[PDB]
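Each remark here refers to the structure printed beneath this line.
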Amino acid sequence: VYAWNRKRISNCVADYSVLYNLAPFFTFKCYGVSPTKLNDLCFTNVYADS
Amino acid sequence: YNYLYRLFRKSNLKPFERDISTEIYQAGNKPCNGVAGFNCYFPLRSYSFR
Amino acid sequence: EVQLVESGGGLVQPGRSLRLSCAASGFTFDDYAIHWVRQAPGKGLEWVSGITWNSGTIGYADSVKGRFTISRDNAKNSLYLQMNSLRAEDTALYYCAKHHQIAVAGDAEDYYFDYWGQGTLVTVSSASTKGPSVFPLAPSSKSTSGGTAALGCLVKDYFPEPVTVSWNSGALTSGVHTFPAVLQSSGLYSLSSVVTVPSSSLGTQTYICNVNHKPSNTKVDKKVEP
Amino acid sequence: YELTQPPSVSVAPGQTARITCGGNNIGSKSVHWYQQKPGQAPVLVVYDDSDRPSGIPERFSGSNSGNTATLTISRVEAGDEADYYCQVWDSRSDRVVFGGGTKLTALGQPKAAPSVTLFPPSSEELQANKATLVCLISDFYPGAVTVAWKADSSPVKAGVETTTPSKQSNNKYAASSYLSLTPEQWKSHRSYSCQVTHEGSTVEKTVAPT
């Protein structure tokens, strides 16, 4: 949890729909955004911390 | 629980519209019908006052 | 091409901790797995640990759990290994190996090494570090053949063996016979080398034998004379 | 897991060798191979028994059949003497199980006469007491050599010696000898010299009696 990877994404087209295809019992809580309006705002860099 | 903020709503409020609503949401192609499915649940995100 | 620079290693007391580092150079440090695998002198190898392309631990052995901690840094492009509670059975050459496959998302767990390094001698004992003693071996005037004369160094009195010798600046990779060390029943070792040393007519090397010793860092620049 | 490997396999440089690695139920998991030269860095050879890395000739090959992975080397030469290791994954324990490598030695190579070398004590050490006389030997194929010291023209072996074993250097054996039990007045008389007794003929070398 202290040594987390930080992936840097580049110019591409992200499909935020495969996130809910895995096994059930998973949370999708957002902060400041919404899943239905996620594909409306334009972002420069998205960083994933696992 | 007194302070109730509704999340993303498909029926955009027209000027001066009373929006009393507390039922479950509908995430398009998902049989939510009351239970908490993905992207459909109680939109009442209670904004806490710390 | 691939330059896996390994740093960290020396003589430490049993029970202390240390940090080894492996820095990559030549490829992208975001799509390759890197492992640490020790090698006992003349007693085979032994895998210690490893990390995949991302920040992820793959596992350890049955005798290194709880004592070692491996970490990855994609910002600095370096794999670090913290070792704690070292014992007498931890004296080996820790090698930093890479991986051949790109480690795609959906595949089978099968990791194998593709590139190797040099390793760092990490000895764990109760002895102390000793300072080397370079001596200008006399190039005697026994001249029968063309290159029968030879001179070398007489480095001795050193417990660790980070033997790295250079003549002028790290060149002259010609035929040189660097004799290995030997424990003279006292823990110390001895180093010696033999060069071609042609007929000295002011057209030979500067007669300099620089030996680098990390636990006993001391820049010795003594010349050799007949 | 636990792999069983032969301790040492020797073969003449006319045919192929047999380096086998077997286990309990290793019939489907991948098996890789590595070749480490003595002193240098290891290199990759034919792995997975179905492909070879870039640079490895067709001489190397691998074959798995049930519970035995064989590494076949074609036309073994003198420069192929190294330590061969076999690696398996063993996903049941999440480890990397290695094993005792086999030292492939091409039997039937020509002999090599070792040359003895004498380095007298340096000039800027007589004021101190170091006593680090050294007698070196050149490269030679037939190992297991005993370096006999002739101190003051007499066999003196009671002093502190080293007797280092023959190491590896460009497919050759070499060692050294250290015996300076003298009171540091080595320039006494009778031509303190060095000898080396190999299998067959022996070599000797003397220095100036001063």
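Numbers in chain B track Swiss-Prot; the residues on display, in order, are 449-498.
Technique stated in the header: electron microscopy, 3.2 Å.
Using the three backbone atoms N, Cα and C, a Cβ is placed for every residue, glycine included.
Database features (Swiss-Prot):
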type    : residues    : note
MUTAGEN : B:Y453 to F : Decreased HLA binding to NF9 epitope. Increased binding affinity to human ACE2
MUTAGEN : B:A475 to V : Increased resistance to neutralizing antibodies
MUTAGEN : B:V483 to A : Increased resistance to neutralizing antibodies
MUTAGEN : B:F490 to L : Increased resistance to neutralizing antibodies and human covalescent sera neutralization
VARIANT : B:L452 to Q : In strain: Omicron/BA.2.12.1
VARIANT : B:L452 to R : In strain: Delta/B.1.617.2, Epsilon/B.1.427/B.1.429, Kappa/B.1.617.1, Lambda/C.37, 19B/501Y, Omicron/BA.4, Omicron/BA.5, Omicron/BQ.1.1; Contributes to cellular immunity evasion and increases infectivity
VARIANT : B:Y453 to F : In strain: B.1.1.298
VARIANT : B:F456 to L : In strain: Omicron/EG.5.1
VARIANT : B:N460 to K : In strain: Omicron/BA.2.75, Omicron/BQ.1.1, Omicron/XBB.1.5, Omicron/EG.5.1
VARIANT : B:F486 to P : In strain: Omicron/XBB.1.5, Omicron/EG.5.1
VARIANT : B:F486 to V : In strain: Omicron/BA.4, Omicron/BA.5, Omicron/BQ.1.1
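If you draw a 10 Å sphere around the CB of B:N460 (variant position), it holds 6 other CB atoms from the protein chains shown. Among the recorded positions B:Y453, B:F456, B:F486, B:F490, the residue whose Cβ has the fewest other Cβ atoms within 10 Å is B:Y453.
With B:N460 (variant position) as the anchor, the candidate recorded positions are B:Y453, B:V483, B:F486, B:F490, and the one with the nearest CA is B:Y453.
The closest partner of B:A475 (mutagenesis position) among the recorded positions, by CA position, is B:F486; the full candidate set was B:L452, B:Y453, B:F456, B:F486, B:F490. Counting neighbouring Cβ atoms within 10 Å of each of the recorded positions (B:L452, B:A475, B:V483), the lowest count belongs to B:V483. When the alpha carbons of B:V483 (mutagenesis position) and B:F490 (mutagenesis position) are compared, the span between them is 9 angstrom. Cα to Cα, B:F490 (mutagenesis position) and B:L452 (variant position) are separated by 11 Å. By a Cβ separation below 8 angstroms, chain A lies close to none of the recorded positions B:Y453, B:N460, B:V483. Distance from the CA of B:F486 (variant position) to the CA of B:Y453 (mutagenesis position) is 19 Å.
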